[PDB]
Number of protein chains: 4
Amino acid sequence: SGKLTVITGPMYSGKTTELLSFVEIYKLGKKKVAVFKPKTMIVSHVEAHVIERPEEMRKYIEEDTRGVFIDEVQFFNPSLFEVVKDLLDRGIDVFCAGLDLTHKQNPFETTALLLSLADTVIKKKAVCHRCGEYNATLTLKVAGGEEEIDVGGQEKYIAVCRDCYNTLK
Amino acid sequence: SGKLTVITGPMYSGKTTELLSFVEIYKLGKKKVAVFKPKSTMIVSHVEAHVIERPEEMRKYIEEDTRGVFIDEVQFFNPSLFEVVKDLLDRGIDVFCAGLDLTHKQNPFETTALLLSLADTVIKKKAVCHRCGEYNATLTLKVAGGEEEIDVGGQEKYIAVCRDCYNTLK
Amino acid sequence: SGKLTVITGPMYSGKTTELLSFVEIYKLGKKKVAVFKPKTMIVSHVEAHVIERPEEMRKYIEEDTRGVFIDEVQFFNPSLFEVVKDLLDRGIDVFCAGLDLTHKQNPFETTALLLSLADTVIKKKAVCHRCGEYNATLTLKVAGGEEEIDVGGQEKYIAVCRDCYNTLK
Amino acid sequence: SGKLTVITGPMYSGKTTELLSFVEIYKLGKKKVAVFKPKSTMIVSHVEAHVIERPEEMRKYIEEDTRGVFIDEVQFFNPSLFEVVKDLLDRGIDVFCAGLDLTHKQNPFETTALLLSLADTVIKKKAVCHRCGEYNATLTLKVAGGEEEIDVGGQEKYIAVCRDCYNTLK
Ligand SMILES: Nc1ncnc2c1ncn2[C@@H]1O[C@H](COP(=O)(O)OP(=O)(O)NP(=O)(O)O)[C@@H](O)[C@H]1O
Ligand SMILES: Nc1ncnc2c1ncn2[C@@H]1O[C@H](COP(=O)(O)OP(=O)(O)NP(=O)(O)O)[C@@H](O)[C@H]1O
Ligand SMILES: Nc1ncnc2c1ncn2[C@@H]1O[C@H](COP(=O)(O)OP(=O)(O)O)[C@@H](O)[C@H]1O
Ligand SMILES: Nc1ncnc2c1ncn2[C@@H]1O[C@H](COP(=O)(O)OP(=O)(O)O)[C@@H](O)[C@H]1O
Ligand SMILES: Cc1cn([C@H]2C[C@H](O)[C@@H](COP(=O)(O)O)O2)c(=O)[nH]c1=O
Ligand SMILES: Cc1cn([C@H]2C[C@H](O)[C@@H](COP(=O)(O)O)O2)c(=O)[nH]c1=O
Ligand SMILES: Cc1cn([C@H]2C[C@H](O)[C@@H](CO)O2)c(=O)[nH]c1=O
Ligand SMILES: Cc1cn([C@H]2C[C@H](O)[C@@H](CO)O2)c(=O)[nH]c1=O
Ligand SMILES: [Mg+2]
Ligand SMILES: [Mg+2]
Ligand SMILES: [Mg+2]
Ligand SMILES: [Mg+2]
Ligand SMILES: [Zn+2]
Ligand SMILES: [Zn+2]
Ligand SMILES: [Zn+2]
Ligand SMILES: [Zn+2]
C-alpha cells in the first residue's frame, strides 16, 4: 500500500524544503510523481499543478504515478482526506506539507485530518524570531487583520516559540 | 513552556505501554505527575489514574508543582481537551496523550486529530498485522459485534491490520 | 536484505527493554528468532543462548530464522561485525543492544563497529541520578576499582548527564 | 552541556546538506559557529570552512562565544577528534559531525565509529540506490579507479547502493 507522510509545523520550519527533497528522491529513482498546490512553482523561503479542489488531482495521476506531493495542505477542502486514502489504497505514496495551527493557535482542520491518517508525522521547528532558539512551533501574525486565511510571508508572519508567543500576545 | 507529545496508532500498537514509560521517567526524577483516563481506575496495557468524564475536571487534580500530565484513551474525551492542554503547556507543564487516530472504519477521531495539530512531537506506533504477521499494522479492523464506531473492547472485537490486509479482508 | 538496528546508551536507559520489545514483535508475527547474550535470561532493570564467541551464533541459527537479537554487545569480540554482516546478507534482521561508552567515556569498540554497520541507531537516555532530568547519556562508576570490564548494577554504576558526570568527577 | 549529533550514511545520502542546514539554524539565531573540513575551502554538497589537517588545529578557531562546531568528512580526521569533541561538549558547545560510516569495502571508518559511540544523536541517512532506484541505499560501491579505500572522488568513482544490489553487483 502507499504510505502517507505529513510534514507539519509553523511557518519557516522547512516544510516545503523537506517536501521538495522527497520529490527529488522519487525523481532520482525514475519514479513518476505528481505535485500539487492550492490555487505555479512550489517555492521555499519545483513546478506543481495548481488546483482548487482535491478531486482535481485525479486528472493528473497516471497508472504509473508512484508518489503524490501536496504543499500548503491547510488550504484544501477536508475531502482531501478521502482522496488521499484512495491513493494509499492504490499503492501510491503521498507526502503532504502544511501548517498545523493558525496564527490564533486553532487547528487547520484539513491538516489535522491528514495527521490522523498519516503513517509518519514529521513536526518541523523554526528558529524563534524573538529568542533565536531552535524551538519555534507557532506562527504569530504581525500585520494585516485578524483573518486566519490570509496569504503572506515575513511581512505578515513570524515564527515563535510558545513562551515568546505568550509574551508577545 | 511545556511540550505536548501525542502517541497514536491502531490498537495493540503499544500506546499505553509508551505512555506509562514516560510516567515512570517523571516518577524516577521525583517530578509530580497527574494521570487521567476517561470514564475502572487502573490504566493497564494489553498505574493508578484519575477517571474523569470531562477534560475540565482535570484542573482539580493539577497541583502547583505538577510537572507532567498523562492522558490515555484521548479519543474518548471531548474536543475541549485541546484548550485544556494548551493552557497546561502555557503554564510549563508537559503533556503526554495516548489515543487512537482512526476508527475501525478509518474515520478520524476528532479529539486525537486536534491534539495531533497542537503536538510538539507525534509518535506513530505500529502493531503486528493479525493477517500477514509483519510489523506494519496501522489500522484497526472490527471482527465482531456491530458496526458501531464507539464500542469498548479488546481482542474479542478488534484486530490490528496493515492497509493491504484491511482492504483484502473488507 | 536483513537490517541492523543498534540500541545504545548508558546503563538503565531501557536498552534491554527495547530489545525484548522487538523480540516480542517477531514472536507475535510467528517469525523464528534466535536470542544471544555473552557468557540464561536476558533481564531488564526472555531466555537467551549464552555464548562466548560471536561465531557460536551459527550453531543456533536455522534456515527460517528471521531475526537475531543480541544483548550486551559491548562484551563480544569485534568479529561480531563480520558475523552480523553475513546475517544481513542472508536476509536476517539483527537487533543489538549494548553500551556505547565505558564509565571512563572510552568507546566500547564492538558497539562502535556495529554503530558503523547499522541501518538504524536508537540512542536511549536514562534519568540522571544526580539531577533527575531525562538527559543521562553517560555511566559513572561509584564502587569497585577502575576496571572498564566489570559486571555489576546499581551498587556499582549510576546513569548521569554530562554536566553531572563532570561535576562528580 | 553541548550535544554531539553525528550524520552518517553512504555517499549521496545528504550528509553535507544536513550539516549545512544545522549551520543555517545557528546563524539565523545569531549564534557563533565554527565550521571545519579536512585538507578547497568551500564545504559544498553534491559555506566557508576552515580547512585543517588535524583535529588539534580546531582550538585556534574556537572563540569564547562559539555555540556550534560543524565538521564535515569526519572519516578523514585522526581519531584524536574523539577527545577534541568530548572537550567541546564539556564546555557547552554543540558539535555536528558528518561523515561516512563505511568504506566501499564495508570496513568501518575508525573516526566515524568513535564519534558514533560519543554521539547524543545519530542520524543515519539513505541514498537512492543506483541500481534499483529505491530509497534504500546504505552502502557505497566503487565502480572505477583502483581498489584503494582512501580515494577522493564523486560520481566518476562511486555509486550508492542497497545491500542486495551491492551483493548482486559484487
Ligand atoms: N525563523 C526561521 N527559522 C528557520 N528558517 C527560516 C526562518 N525564517 C526564514 N527561514 C528560512 O526559511 C527556510 C525554510 O523555508 P521553507 O522550506 O519554505 O519553510 P516552510 O515551512 O515551507 N514555510 P511556509 O510555507 O511559510 O508555511 C529555511 O531554510 C531558512 O532559509
Ligand atoms: N536512572 C534511571 N533512568 C531510567 N530508568 C531507570 C534508572 N534506574 C533504573 N531504571 C529502571 O531501569 C529500566 C530500564 O532497564 P533496562 O531495559 O534493563 O536498561 P538497560 O539500558 O538494559 N541497562 P544495562 O543492561 O545495565 O546496560 C527502566 O524502565 C527503569 O525501570
Ligand atoms: N497485533 C499486535 N501487535 C503488537 N502487539 C500486540 C498485538 N496484539 C497484542 N499485542 C500485545 O499488546 C501490547 C501492546 O499493548 P498496549 O500498550 O495496551 O497497546 P495500545 O494502548 O496501543 O492498545 C504488546 O506489547 C503485545 O504484548
Ligand atoms: N544516489 C543518490 N541518492 C540521493 N541523492 C543523490 C544521489 N546521487 C546524487 N544525489 C544528489 O546528491 C545530493 C546529496 O548530496 P550531499 O548533501 O553532498 O550528500 P553527501 O555529503 O552524503 O554525499 C542529493 O540531494 C541529490 O541532489
Ligand atoms: C478501533 C476502535 C476502538 N475502539 C475502542 C476499543 C478499545 O476500548 C479502545 C482502544 O484501546 P487501545 O487503543 O488502548 O488499544 O477504543 C472504539 O471504540 N472504536 C473503534 O473504532
Ligand atoms: C565510500 C568511500 C568514499 N571515499 C571518499 C569519496 C569522497 O571524496 C568522500 C565521501 O564524500 P561524501 O560522503 O560527502 O559523499 O570519501 C573514500 O575515500 N573511500 C571510500 O571507501
Ligand atoms: C499562520 C498562518 C499562515 N497563513 C498563510 C500564510 C502563508 O501564505 C501560508 C503558509 O506558508 O499560510 C494563513 O493563511 N493563516 C495563518 O494563520
Ligand atoms: C559502564 C560500564 C558497565 N559495565 C557493565 C556493567 C553491567 O554488567 C553491564 C551493563 O549492563 O556492563 C562494564 O563492564 N564497564 C563499564 O564501563
Ligand atoms: Mg512552505
Ligand atoms: Mg491503550
Ligand atoms: Mg541491559
Ligand atoms: Mg558530503
Ligand atoms: Zn522564543
Ligand atoms: Zn498485513
Ligand atoms: Zn544530571
Ligand atoms: Zn538496490
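Here Swiss-Prot sets the residue numbers for chain A, with the shown residues being 2-40, 48-53, 58-181 in order.
Header entry for method reads X-ray crystallography, 1.5 Å.
Cβ coordinates are placed from backbone N, Cα and C, and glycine is handled just like the others.
In this structure, A:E84 (active site, proton acceptor) belongs to neither helix nor strand by DSSP; it is coil. Every protein chain considered, the tally of other Cβ atoms within 10 Å of the Cβ of A:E84 (active site, proton acceptor) stands at 21. Swiss-Prot lists A:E84 with the feature active site, proton acceptor, giving sequence analysis as the kind of evidence.
Sequence annotations record features per position, and here Swiss-Prot assigns ATP binding site to A:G10, A:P11, A:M12, A:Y13, A:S14, A:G15, A:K16, A:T17, A:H53, A:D83, A:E84, A:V85, A:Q86. According to DSSP, A:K16 (ATP binding site) is assigned to a helical segment.
According to Swiss-Prot, the substrate binding site annotation covers A:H115, A:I161, A:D162, A:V163, A:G164, A:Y169. Taking the Cβ of A:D162 (substrate binding site) as reference, residues of its chain lying under 8 Å away and at least six apart in sequence are, in sequence order, A:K153, A:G156, A:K168. Following the DSSP three-state reduction, the secondary structure of A:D162 (substrate binding site) is coil.
For A:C140 (Zn(2+) binding site), the same-chain residues that are 6 or more apart in sequence and have a Cβ closer than 8 Å to its Cβ are A:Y146, A:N147, A:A148, A:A171, A:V172, A:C173, A:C176. A:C140 (Zn(2+) binding site) falls outside any helix or strand according to DSSP and counts as coil. For A:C140, A:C143, A:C173, A:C176, the entry in Swiss-Prot reads Zn(2+) binding site.
For A:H53 (mutagenesis position), the number of other Cβ atoms no farther than 10 Å from its own Cβ, over all displayed protein chains, is 12. Here Swiss-Prot describes A:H53 to A as a published mutagenesis experiment; the accompanying note says: Reduced affinity for ATP.
Around A:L129 (mutagenesis position), the same-chain residues at least 6 positions away in sequence with a Cβ under 8 Å from its Cβ are A:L5, A:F93, A:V96, A:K97, A:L100. The annotation that Swiss-Prot gives for the mutagenesis experiment A:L129 to W reads: Reduced affinity for thymidine.
For the recorded positions A:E84, A:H115, A:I161, A:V163, A:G164, A:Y169, a Cα-Cα cutoff of 10 angstroms around A:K16 (ATP binding site) retains A:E84. Put simply, A:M12 is the one of the recorded positions A:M12, A:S14, A:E84 whose Cα lies nearest to the Cα of A:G164 (substrate binding site). Note: A:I161 (substrate binding site) has non-local neighbours A:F87, i.e. same-chain residues 6+ apart with C-beta under 8 A of its own C-beta. A:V163 (substrate binding site) and A:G10 (ATP binding site) are 16 Å apart (CA-CA, integer value). Chain C has no C-beta under 8 angstroms from the C-beta of any of the binding-site residues A:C143, A:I161, A:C173.
Secondary structure at A:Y169 (substrate binding site), as computed by DSSP, is strand. Chain B comes close to none of the recorded positions A:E84, A:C140, A:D162, judged by a C-beta to C-beta distance under 8 angstroms. Closest by Cα distance to A:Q86 (ATP binding site), from the recorded positions A:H53, A:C143, A:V163, A:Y169, is A:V163.
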